[PDB]
Amino acid sequence: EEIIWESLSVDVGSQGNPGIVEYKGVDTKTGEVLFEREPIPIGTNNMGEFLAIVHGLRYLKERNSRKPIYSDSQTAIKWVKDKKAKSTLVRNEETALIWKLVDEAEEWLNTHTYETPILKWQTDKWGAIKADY
RNA sequence: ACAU
DNA sequence: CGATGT
Ligand SMILES: [K+]
Ligand SMILES: [K+]
Ligand SMILES: [Mg+2]
Ligand SMILES: [Mg+2]
């Protein structure tokens, strides 16, 4: 109902889908960019959204921060909850890099704990997520 | 349909 | 318009 301003917001940007994928995380309150992932040559929107959330979890854990994460991605939120990114993207040589990162993100989820709430950014009510590209 |  | 997803 109300924005939790003491939070980290993430978003994916892409050139094509599948296409070049990047993501970033921002302080929801201030818009300060807290992390940005170097563009990945081929990936899907949902893989990027998933990697962004997981990176946020790792970022906040490293800093002993209990802030929640906002994502606007129904899909990625579910994939993180499940610890399983159910992407349809073909695994081939061109998609190897994104799939390695997705596999490693799943692996991290499966070997670490966190209490970070992962919250749906309610775009219909609040406008674009603050990490938007 | 909903979320991108 | 087409693509990624539940
Ligand atoms: K975006
Ligand atoms: K669809
Ligand atoms: Mg998004
Ligand atoms: Mg966006």
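The residues of chain A that appear here are 61-193 by Swiss-Prot count, in order.
Method reported for this entry: X-ray crystallography, 1.3 Å.
Using N, Cα and C of the backbone, Cβ positions are placed for all residues, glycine too.
The Mg(2+) 2 binding site annotation in Swiss-Prot covers A:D71, A:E109, A:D132, and the record cites experimental evidence as its basis. According to DSSP, A:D132 (mutagenesis position) sits in a coil region rather than a helix or strand.
The Cβ neighbour count for A:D71 (Mg(2+) 2 binding site), using a 10 Å radius and every protein chain shown, is 23. Per Swiss-Prot, Mg(2+) 1 binding site is recorded for A:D71, A:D192.
Among the mutagenesis experiments that Swiss-Prot reports, A:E109 to Q is described with the note: Loss of activity. Other C-beta atoms found within 10 angstroms of the C-beta of A:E109 (mutagenesis position) number 26, with every protein chain shown included.
The annotation that Swiss-Prot gives for the mutagenesis experiment A:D132 to N reads: Loss of activity.
Experimental mutagenesis at this site is recorded by Swiss-Prot as A:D192 to N, annotated: Strongly reduced activity with manganese. Loss of activity with magnesium. Under DSSP, A:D192 (mutagenesis position) is assigned to coil, being neither helix nor strand in the three-state scheme.
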Sparsest Cβ surroundings (other CB atoms within 10 Å) among the mutagenesis positions A:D132, A:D192: A:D192
